[PDB]
Amino acid sequence: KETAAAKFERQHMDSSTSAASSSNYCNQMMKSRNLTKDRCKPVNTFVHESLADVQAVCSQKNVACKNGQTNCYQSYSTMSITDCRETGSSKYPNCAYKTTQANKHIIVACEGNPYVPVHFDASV
């Protein structure tokens, strides 16, 4: 079984590199993280930070999630992230992505005991 927290890790965590190594990073990662299995996930963000530092955001700044839910939290510090979004070339099973490096505050939705991130919401 993959808990929501385990899923958050697979879909969004990548402590292995300090930033996207190439313009081809997203194509490689979207595939290895199984995000192109039954369709091409349209957009996905990877966080290049320790899991401990990301988990700590659940006890930082409480803000509203994009859908109006209230269980979202914003990081005080900026974090190294990579934005992956489909290009016009993308057509399942040939999913294609644009890789974009950024340094922004992250917003995650938290849930549970322990209270940890379970959904990546936005970046500001």
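Shown for chain A, in order and in Swiss-Prot numbering: 27-150.
Per the header: X-ray crystallography, 1.8 Å.
Just so you know, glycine gets a Cβ as well, placed from its N, Cα and C.
Per Swiss-Prot, the features are as follows:
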ACT_SITE  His38  active site, proton acceptor
ACT_SITE  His145  active site, proton donor
BINDING   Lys33, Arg36, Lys67, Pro68, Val69, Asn70, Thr71, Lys92, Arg111  substrate binding site
MUTAGEN   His38 to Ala  Loss of activity
MUTAGEN   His145 to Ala  Loss of activity
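A coil conformation is recorded for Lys67 (substrate binding site) in the three-state DSSP classification, outside any helix or strand.
Looking only at Cα atoms, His38 (mutagenesis position) sits nearest to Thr71 among the binding-site residues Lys67, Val69, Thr71, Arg111. According to DSSP, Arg111 (substrate binding site) sits within a strand segment. Counted within 10 Å of its Cβ, the other Cβ atoms near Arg111 (substrate binding site) come to 15, all protein chains included. With the fewest other C-beta atoms within 10 Å around its C-beta, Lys33 stands out among the recorded positions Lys33, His38, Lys67. Cα of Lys33 (substrate binding site) to Cα of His145 (mutagenesis position): a distance of 9 Å. Long-range neighbours of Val69 (substrate binding site) (same chain, six or more residues apart, CB within less than 8 Å of its CB): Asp109, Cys110, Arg111, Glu112. Taken over all pairs of the listed substrate-binding residues (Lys33, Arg36, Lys67, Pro68, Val69, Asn70, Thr71, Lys92, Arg111), the Cα spread reaches a maximum of 22 Å, rounded to the nearest whole number. Just so you know, the Cβ of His145 (mutagenesis position) picks up 19 other Cβ atoms within 10 Å once every protein chain is counted.
Each residue contributes its Cα atom, and for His145 (mutagenesis position) and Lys67 (substrate binding site) these two points are 14 Å apart.
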